[PDB]
Amino acid sequence: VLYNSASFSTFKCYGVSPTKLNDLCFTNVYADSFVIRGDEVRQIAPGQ
Amino acid sequence: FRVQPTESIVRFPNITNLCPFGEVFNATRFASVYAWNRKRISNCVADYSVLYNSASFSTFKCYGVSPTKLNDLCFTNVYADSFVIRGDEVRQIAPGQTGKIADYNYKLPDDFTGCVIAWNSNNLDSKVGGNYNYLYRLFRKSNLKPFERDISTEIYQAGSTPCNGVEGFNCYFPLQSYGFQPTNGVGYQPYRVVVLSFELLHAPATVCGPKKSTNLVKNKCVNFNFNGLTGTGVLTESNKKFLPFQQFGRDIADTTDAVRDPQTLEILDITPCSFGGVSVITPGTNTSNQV
Amino acid sequence: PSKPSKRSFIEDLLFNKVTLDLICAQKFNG
Amino acid sequence: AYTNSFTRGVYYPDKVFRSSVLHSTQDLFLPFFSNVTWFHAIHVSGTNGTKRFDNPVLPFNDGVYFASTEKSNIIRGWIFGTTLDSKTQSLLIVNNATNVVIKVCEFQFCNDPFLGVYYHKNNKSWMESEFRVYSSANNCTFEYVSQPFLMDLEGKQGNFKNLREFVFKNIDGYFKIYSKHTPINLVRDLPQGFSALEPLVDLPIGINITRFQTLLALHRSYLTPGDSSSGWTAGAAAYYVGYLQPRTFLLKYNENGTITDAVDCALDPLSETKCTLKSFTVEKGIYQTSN
Amino acid sequence: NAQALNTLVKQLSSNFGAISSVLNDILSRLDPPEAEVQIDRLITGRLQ
């Protein structure tokens, strides 16, 4: 459904690949939901 | 003792038939992703200068050749895949980029080599007519392999039940058309893209721009260039019969040894020109400087 | 002394069973 | 019947000259002396024996080799597809004359995967009748029709002199067909004539092929008392199928420039020895090849 | 020694990671800031 619900403008990750996100596991997951500017969507990146 | 080449032979294909590129980007109807077209450009010159003139592309990325070198280069087979997608899917057409929905429709080979082109179709594909004739598969029991298109449309047995012909709860129709809107927001405009698979395999090159075919010269090592083969060695006819196929040869060191010319069907023998080694036999500089 | 090089009978039976294009490839690659 | 593959399964992976080098290639090949499936489409010469007719569906792995013993151009074409129905596309080939007319359009004749070459009375001789067995709508995408006009049957009952060898390997929506011709002598099996298979045609098809089929040409002289298709006593051509395997061959080119000999790298441990030593001269002594 | 030299040549026919194995078919495809990484791969490999 996270492949069904496909309306995301920018989607980037630096660890696992979305190809392998399905056949994989995790031990702890945490999510940080918020809102920002239109020009700040590129600012949420490690080291940026 | 390295002998520098004298001049710069160039030998590109013969004719100068313009390649039909105006009907690639600037065309009326582009089939949807669930069934895209294959445009085989064959045996023509493609002057990318107008492809530098016609510069309205929003996103332009390639993973093989560079656009700086696209002009002075050649190709043997070219194929183009023109279609339309969402505004947020223009970033999904990239090798290895796993699509949330963009793997069911069109995947790019991780081994791709060629430039993809995208430009906004708001003025042509988003109109008051609804333009609901643009469709895309939304789900399927398996993800497609890069250059395969599942133009088939069957029923989807979501929820593990045979929904033979009927569309019910979790029996949806896969080929859901695009929810486009005439002059919608930025993220939802119909984007018109087209890719180009530059088959750079070493075969007789056809599709490339024109360059000055200079006459052959024997026993003179020259900075020649056969469709990008920027070798600098002497030239000679080769005794051994080359293949009726491709114009390139190899050796143990993967540095071409014998080729066949694009224009004339004469065999060539390449050899890096006279190479030796100096050795300065010197007495002690405290005693002289003559070597 | 029959040979130009002043070898011997037994030296000759040796210079034949060793015997020491490819050398052109090595010469071209430096 | 089942037979052994003596000298079959080699094709220039990428056509370059390769003068007299012992190159070690890794592609989809056919192991030597393996179980190749004979298919003797002889005309049943007795009243008791079964009518020998060979057009059964053959599962299609990532590769399929082919070989057709021939004397009068009996066997003509091939057919592919995932399930051979309105849902999946089905390529096809035809050889009604020297011209090579082909298609990609799905034409459903599951009952009759046949072809008709019946004896024409007008200027009575071996003549071609029914090069069309298609009974469905096309809805197709690709097309190709080669037309060099020369119209041959030359029916005969002598030894099978000709044989054509094919490789249908598809990867990433591309179809590749290698082919070479050779005059064979023996009638009962594959003679010991070594050669490799040049490529001829590449066509992008973007379909997930999983099945395979063939086209045979069955009709005889009108003097035969009965149905020439239910009763036919002049067809004798046979074809061989070998499912290509992921191998690692070592191709030994020659002075002239064609693959003369080769050796597998899993056939025998001695073949693995030659595959590791990178030559065909394995002197006495213990070697360590793999684990 | 002859076999050592003969295996030193066949290292010129190694991709070493780059998209080719000869330095005329990397500068005929890519551009300086993008071909420099391919040539860095090939040169550290050949030097090794």
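Throughout, chain B uses Swiss-Prot numbering, with the displayed residues spanning 318-608 in order.
Any Cβ shown, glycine's included, is placed from N, Cα and C.
Feature annotations, courtesy of Swiss-Prot:
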type	residues	note
DOMAIN	B:334-527	domain 'BetaCoV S1-CTD'
MUTAGEN	B:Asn343 to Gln	Reduced viral infectivity
VARIANT	B:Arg346 to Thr	In strain: Omicron/BQ.1.1, Omicron/XBB.1.5, Omicron/EG.5.1
VARIANT	B:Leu368 to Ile	In strain: Omicron/XBB.1.5, Omicron/EG.5.1
VARIANT	B:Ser373 to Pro	In strain: Omicron/BA.1, Omicron/BA.2, Omicron/BA.2.12.1, Omicron/BA.2.75, Omicron/BA.4, Omicron/BA.5, Omicron/BQ.1.1, Omicron/XBB.1.5, Omicron/EG.5.1
VARIANT	B:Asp405 to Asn	In strain: Omicron/BA.2, Omicron/BA.2.12.1, Omicron/BA.2.75, Omicron/BA.4, Omicron/BA.5, Omicron/BQ.1.1, Omicron/XBB.1.5, Omicron/EG.5.1; complete loss of interaction with host integrins
VARIANT	B:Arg408 to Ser	In strain: Omicron/BA.2, Omicron/BA.2.12.1, Omicron/BA.2.75, Omicron/BA.4, Omicron/BA.5, Omicron/BQ.1.1, Omicron/XBB.1.5, Omicron/EG.5.1
VARIANT	B:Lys417 to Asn	In strain: Beta/B.1.351, Omicron/BA.1, Omicron/BA.2, Omicron/BA.2.12.1, Omicron/BA.2.75, Omicron/BA.4, Omicron/BA.5, Omicron/BQ.1.1, Omicron/XBB.1.5, Omicron/EG.5.1; May enhance affinity to human ACE2 receptor
MUTAGEN	B:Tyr453 to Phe	Decreased HLA binding to NF9 epitope. Increased binding affinity to human ACE2
VARIANT	B:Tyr453 to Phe	In strain: B.1.1.298
VARIANT	B:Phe456 to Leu	In strain: Omicron/EG.5.1
MUTAGEN	B:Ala475 to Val	Increased resistance to neutralizing antibodies
VARIANT	B:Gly496 to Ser	In strain: Omicron/BA.1
VARIANT	B:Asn501 to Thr	In strain: 19B/501T
VARIANT	B:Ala570 to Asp	In strain: Alpha/B.1.1.7
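Feature map: annotations from Swiss-Prot on the structure.
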residue	record	Cβ contacts under 8 Å, 6 or more apart
B:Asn343	mutagenesis position	B:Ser371
B:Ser373	variant position	B:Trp436
B:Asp405	variant position	B:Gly504, B:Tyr505
B:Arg408	variant position	B:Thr376, B:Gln414
B:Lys417	variant position	none
B:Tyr453	mutagenesis position	B:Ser349, B:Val350, B:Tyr351, B:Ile402, B:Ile418, B:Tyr421, B:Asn422, B:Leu492, B:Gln493, B:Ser494, B:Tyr495
B:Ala475	mutagenesis position	B:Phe456, B:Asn487, B:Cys488, B:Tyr489
B:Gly496	variant position	B:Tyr505
B:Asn501	variant position	B:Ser443
B:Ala570	variant position	none
Distance from B:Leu368 (variant position) back to B:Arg346 (variant position), taken between C-alpha atoms, in Å: 20
Neighbouring C-beta atoms (10 Å sphere around the C-beta of B:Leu368 (variant position)): 20
Proximal to chain E - recorded positions among B:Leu368, B:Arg408, B:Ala475, B:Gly496, B:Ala570, CB under 8 Å: B:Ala570
Chain C neighbours, restricted to the variant positions B:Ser373, B:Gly496, B:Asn501, by C-beta under 8 angstroms: none
Mapped DSSP class for B:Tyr453 (mutagenesis position), helix or strand or coil: strand
Members of the recorded positions set B:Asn343, B:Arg346, B:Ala475, B:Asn501 whose C-beta sits under 8 angstroms from chain A: none
Candidate with the highest Cβ count within 10 Å, taken from the variant positions B:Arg346, B:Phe456: B:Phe456
For B:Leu368 (variant position): DSSP state (helix, strand, coil): helix
